[PDB]
Amino acid sequence: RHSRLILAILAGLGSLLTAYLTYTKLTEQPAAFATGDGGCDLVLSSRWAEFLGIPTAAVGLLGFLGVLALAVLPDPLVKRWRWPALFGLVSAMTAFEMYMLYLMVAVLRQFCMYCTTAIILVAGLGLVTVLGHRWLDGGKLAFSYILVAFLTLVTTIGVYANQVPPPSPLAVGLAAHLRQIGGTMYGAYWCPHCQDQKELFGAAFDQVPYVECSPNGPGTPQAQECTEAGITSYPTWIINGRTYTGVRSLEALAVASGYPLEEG
């Protein structure tokens, strides 16, 4: 009943998923499955999927390679520190993953199988670590978690708040011009490319006239308003009667919008 073999076995698998989720991003190859419009295509290609410059998969590698090491190292300065070390580490791993899951539930509204697996794997770990050895302290486990979780979440968010810079400075100037001219961007929410186009503006985009094209996601016919103006792919800008395809630079959009760029 008590075992740390379920640890090394899950931690091994965890290591492999993470390993070639990293190898994928790190070589920019597509994920073995997906590319079916949004999904792992959006998720993996979105920001967040990188953490402090490296792949977030690569972060999860350190996690899954940590938990494996502890589980596989024989009882050594670890005998005393194994089952607390394992706990703190896995606590962190569950916390991170709940925020990742949150990202998918809200503020991506999209899911990834490779990412879901990760979660379930860590959920297997979380069960095992709690039930695979008891201190029967109760109060400390409940505390220790709430600490580590709070420490993970604070750092995690504080890294992802570092991820998006201010909408500066024409980013806001243009978003107000587009709002006034009525130049509109048509795009999906599941579209990675549109997310990129949204990225260039930053928090300024909230002014931009946007038309959500598929309110019911992938595989379902697009909203009428998009089919009326004659959209095919995303993103599409119709600014001043003229239509423009794909992502374009703030400079390129300024030209299409009649915004006066000044450098003298």
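Per Swiss-Prot, chain A residues shown: 17-91, 94-282, in order.
Each residue, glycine too, has its Cβ placed from N, Cα and C.
The quinone binding site annotation in Swiss-Prot covers 59-65, 111-122. Under mutagenesis, Swiss-Prot gives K41 to S with this note: Reduces enzyme activity by about 75% with dithiothreitol as in vitro reductant. Quoting Swiss-Prot on the mutagenesis of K41 to E: Reduces enzyme activity by about 20% with dithiothreitol as in vitro reductant. Under its mutagenesis annotations, Swiss-Prot gives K41 to R the following note: Minor effect on enzyme activity with dithiothreitol as in vitro reductant. For the published mutagenesis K41 to A, Swiss-Prot gives the following note: Reduces enzyme activity by about 40% with dithiothreitol as in vitro reductant. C56 to A appears in Swiss-Prot as a published mutagenesis result, with the remark: Abolishes enzyme activity, but not with dithiothreitol as in vitro reductant. Quoted from Swiss-Prot for the published mutagenesis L60 to A or G: Reduces enzyme activity. The note that Swiss-Prot attaches to the published mutagenesis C130 to A or S is: Abolishes enzyme activity, also with dithiothreitol as in vitro reductant. Mutagenesis annotation in Swiss-Prot: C133 to A, described as Abolishes enzyme activity, also with dithiothreitol as in vitro reductant; the structure shown retains the original residue. Quoted from Swiss-Prot, the note attached to the mutagenesis of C209 to A states: Abolishes enzyme activity, but not with dithiothreitol as in vitro reductant. For the mutagenesis of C212 to A, Swiss-Prot gives this note: Abolishes enzyme activity, but not with dithiothreitol as in vitro reductant. The structure shown keeps the original residue.
Residues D91 and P94 bracket an unmodelled region of 2 residues, and their Cα atoms lie at a distance of 6 Å. Around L60 (mutagenesis position), the C-beta neighbours below 8 angstroms that are at least 6 residues distant in the chain are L37, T40, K41, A47, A50, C130, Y132, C133. If you measure from the Cα atom of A65 (quinone binding site) to that of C56 (mutagenesis position), you get 11 Å. Ranking the recorded positions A113, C130, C212 by how many Cβ atoms sit within 10 Å of each one's Cβ puts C130 at the top. Comparing the binding-site residues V59, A65 on other C-beta atoms within 10 angstroms of each C-beta gives the minimum for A65.
For the pair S62 (quinone binding site) and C212 (mutagenesis position), the Cα-Cα distance reads 11 Å. The CA atom of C212 (mutagenesis position) is located 13 Å away from the CA atom of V59 (quinone binding site). Note on proximity: of the binding-site residues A113, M116, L119, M122, the one nearest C56 (mutagenesis position) is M122, by Cα distance. Reduced to three states, the DSSP call for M122 (quinone binding site) is helix.
The CA atom of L119 (quinone binding site) is located 19 Å away from the CA atom of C209 (mutagenesis position).
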